[PDB]
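Colleague: One structure, pasted below without further comment.
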Amino acid sequence: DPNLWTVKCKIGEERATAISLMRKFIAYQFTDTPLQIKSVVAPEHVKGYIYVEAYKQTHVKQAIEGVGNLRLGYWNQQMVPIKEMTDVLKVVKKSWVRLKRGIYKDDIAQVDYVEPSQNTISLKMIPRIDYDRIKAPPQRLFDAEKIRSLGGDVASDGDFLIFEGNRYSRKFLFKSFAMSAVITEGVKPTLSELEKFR
Amino acid sequence: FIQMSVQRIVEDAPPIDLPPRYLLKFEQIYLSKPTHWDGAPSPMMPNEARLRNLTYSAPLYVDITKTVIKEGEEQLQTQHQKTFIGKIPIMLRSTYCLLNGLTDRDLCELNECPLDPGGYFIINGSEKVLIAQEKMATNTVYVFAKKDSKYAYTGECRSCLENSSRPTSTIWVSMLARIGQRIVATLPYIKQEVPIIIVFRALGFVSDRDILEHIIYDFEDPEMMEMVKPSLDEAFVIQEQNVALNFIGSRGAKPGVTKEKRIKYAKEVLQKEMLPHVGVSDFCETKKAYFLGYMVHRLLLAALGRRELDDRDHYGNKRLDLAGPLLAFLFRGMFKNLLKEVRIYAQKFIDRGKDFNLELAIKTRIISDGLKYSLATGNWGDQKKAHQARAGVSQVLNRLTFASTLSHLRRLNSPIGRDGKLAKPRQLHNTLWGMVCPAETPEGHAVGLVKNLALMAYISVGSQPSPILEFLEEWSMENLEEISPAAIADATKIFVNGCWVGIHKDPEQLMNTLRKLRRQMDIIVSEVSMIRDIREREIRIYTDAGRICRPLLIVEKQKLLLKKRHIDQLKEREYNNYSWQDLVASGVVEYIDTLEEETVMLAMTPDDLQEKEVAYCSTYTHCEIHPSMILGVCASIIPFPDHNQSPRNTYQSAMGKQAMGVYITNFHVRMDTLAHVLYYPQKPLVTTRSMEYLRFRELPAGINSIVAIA
Amino acid sequence: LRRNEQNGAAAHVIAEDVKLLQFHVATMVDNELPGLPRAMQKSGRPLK
Amino acid sequence: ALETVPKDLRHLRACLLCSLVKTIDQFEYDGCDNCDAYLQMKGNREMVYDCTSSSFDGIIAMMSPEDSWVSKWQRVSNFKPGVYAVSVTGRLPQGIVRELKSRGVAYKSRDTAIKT
RNA sequence: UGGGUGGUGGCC
Ligand SMILES: [Zn+2]
């Protein structure tokens, strides 16, 4: 059985390293200097190093030539224990969600309507904007007349208002966000959040 | 530094090539006068830069040729004219400063007094001065004796060929103290020492008589030849070249895992790291072996007592680094960084198949800000790795009194660390006669480690030794490679900048010819010093920078080459164009550095020490111009200093830089911090002739007062 | 570390993580360690 | 095989029949080679959506699939070279499962993930 | 906005 070793890789660029290695193997398999490595495994949450399965350090040192992702690991590689080969392949894991990016990060939001398109769903957000008074932010209720006085990119349709940032509002923001862009499990709004919305 | 060093550094950098590939070769640079801008390029006055907290710097333009070539015969050797690289700070009153060649009237109209010496940079509106640091001389063989370790003697020899990117790498050839007494070597980048004979056989000298021919130049003295037997019987296992290379490579910094790896690594480290100064050509064993043999021969000579040890305090063995070498040292790294950055920027585009624009590649910020930061802070190195670099190289100019300013512009520095109980580096060596002020020195924790030049002292700037080599080859010198080893003994060796180059048979005629040509100043410039030793048949020639030399008169037989005609022409030097340069041309005065001073006969004064009496020496070869010329700037204002106790002169030199006075003529314009000026300064009623050239009678500091001692 | 060994339990990254924790703890109460890197902040200076 | 190698890193999906990692378009443009003779999965986007789901964790690259223990443990030892997923959660449609059972294929999901 | 670093200098 070929052994498994750790090779230093750029943090976040491990996913394309396996693709590059596969392309290199395909390119060199018809040539006089093929890549003699058996397999390369990249875990889901392990960042900074990639597992490579081969027989001797010479084979990997020859094969990882020209790979800038493994430049730090080009010269020296560590030995992974034999008992960890099976452990390498182990992976573990009207509601409320919280956004992952943007200015609304880590905010309690309540689903308004579910679109059957399986792409985006509308949430109830607290407007985290300064009403175009500072920019040329804590959670607070939307003031329609304030932003109507401030002018700028603003549209009024009664209580349905449209303002800067492609945000749809009513009475409370009603904007659709990607299902992968929100976290549907692990929110649990508290009683203070309920009032705000053993 | 501006005219030569910058062009040499930019041209000797290897090109960068990176399937498509490119060249990007640089060529002749251009420079312009300092200019500030958005706005039209307008000349920047030094005074304006001083008030507005600007930086008196000049832009740098280089010519670049970009030749990118790919598969299918697609090469485009495009070139770009005058691409901006960075701003180089300019030193006042230089050739490239706006205050150059201007009349005193123009200077006054520009609010810059004509008395300002210049020689300082302006960084963010502060006047910075580059203190000259001293270092032990390079490319020379020195033998010392550390009697506190396993070695009884050590033949240290630095080596730097010419402005190498890697700093100087040392070579050690020592003797074990303890049979015993084994001669060994300490190669660079080798973690362990190695005996000498293995080193020689690694060069390929498998034969045994060749090694001893290289080391021993005369096979008639048994005590000399027997001393190699201890470290010759220690080496009879290794005979072939490959086994020697493997023996070396087994102890490398990163030893190979295969015999081929060890052999190639050791061969490369010998061909590149060891002794770059003798030559890094395709092959240099024929002279590297001779240089190692010379080191070993010197070590044996020291051991036998036929030649005394070298002195570290003697400034014939020291060099001074002025603004030139230090700026070049910074510029090497600040250009390597720029090359790395443009290479990275091109790489980030060629891999993705996209074309790169060279204008966006060049980061003027790195070079400009690196030079500015190093000048401003004095940490003489890169910002992130300054812990391995010197500090305090650049200090704020001390503009309190004129004498203080002058002294601060001519200040030396010993980089020996303070808080050291050693007194040898602090004592006043005999060699500091006419080169360094015997009196002026701080009395704090840095006593003896800070020095100031004498008044006549001059620092050599350096010159290429190619004409010297051409003249020697044209002359009757026999080159080193095509010489018979048996002929070494009955002849004199010839050195140039420490590089052994050939042998000569007649030393006296060669020395006379060199002296005559230098005095005529036709091929050998006046900066070159020729030293001939007689106890050991050697002739040494130096043309590098940093040597310290002073002018002296010439005595032919018992009279002076200076005659009434020269004085008469000098007295009319505002009518006649006859100047000091014309005096040097006629071979009347001759600059003499310390090593040449070692062998001259000096007369203190002609009208006294040259008359006919009971012959003391009667073989004078030079004469001092005036004995009082050996004092520094501050100690030359003391009246009757030869009548005072020695520490009093030092204290006066210390306190002569804290007396108030008119520190500069145009003091009402400068917005200086902590400016002191006296209402009614006066010139001394009793002066010395030396303070006429310090302009003391124009910017005095003090008042004549009726003093009663009661 | 306590959210990594909580779920991942990779049994290899845990060793490196506890090594880094040990190094940081040691540097917190002593910065001059033989054969160890200097704990420094991104300003060119080691920490006190 | 270059066609097995994904053309990008966008909306990758893992096969529930051989754990082969291909993009959503690759499952349509090129098709799953290890199951093309089984499902005829190439040629329609809807059945591509039904066959594979974008929810997966980890990527595995067998450079020598027939000389690796990871391939044996992931039940992809005899399968063709390509990028492989570690653990994928999902169930094949009942009609597809019955068709595969009638075509001499054993229903073995690649779900080795730990459910807390 | 304070901390840090370096340099110069005074008295022993
Ligand atoms: Zn499949």
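The numbers used for chain A are those of Swiss-Prot, and the residues that appear cover 176-268, 276-318, 335-369, 371-396, 416, in sequence.
So this one's electron microscopy, 3.4 Å, going by the header.
Cβ coordinates are placed from backbone N, Cα and C, and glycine is handled just like the others.
Quoted from Swiss-Prot, the note on mutagenesis experiment A:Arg246 to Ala is: Reduces the affinity for Pol II elongation complex; when associated with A-247, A-249, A-250 and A-251. Quoted from Swiss-Prot, the note on mutagenesis experiment A:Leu247 to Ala is: Reduces the affinity for Pol II elongation complex; when associated with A-246, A-249, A-250 and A-251. Here Swiss-Prot notes a mutagenesis experiment, A:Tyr249 to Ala, with the remark: Reduces the affinity for Pol II elongation complex; when associated with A-246, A-247, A-250 and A-251. In Swiss-Prot, a published mutagenesis experiment is listed as A:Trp250 to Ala, annotated Reduces the affinity for Pol II elongation complex; when associated with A-246, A-247, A-249 and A-251. Annotation of the published mutagenesis A:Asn251 to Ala in Swiss-Prot: Reduces the affinity for Pol II elongation complex; when associated with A-246, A-247, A-249 and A-250; the original residue is retained in the structure shown.
Would you situate these features in the structure and describe their surroundings?
Modeller: Remark: A:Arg246 (mutagenesis position) has no non-local neighbours by Cβ distance under 8 Å and separation of at least 6 in sequence.
Neighbours of A:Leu247 (mutagenesis position), defined as other CB atoms within 10 A of its CB across all chains, total 14. Annotation note: A:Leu247 (mutagenesis position) sits in a coil segment as assigned by DSSP.
Long-range Cβ neighbours of A:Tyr249 (mutagenesis position) (same chain, at least 6 residues apart, Cβ-Cβ under 8 Å): A:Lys236, A:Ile239, A:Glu240, A:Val242.
For A:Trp250 (mutagenesis position), applying a Cβ distance below 8 Å and a minimum sequence separation of six or more within one chain yields no residues.
Note: A:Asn251 (mutagenesis position) has no non-local neighbours, i.e. no same-chain residues 6+ apart with C-beta under 8 A of its own C-beta.
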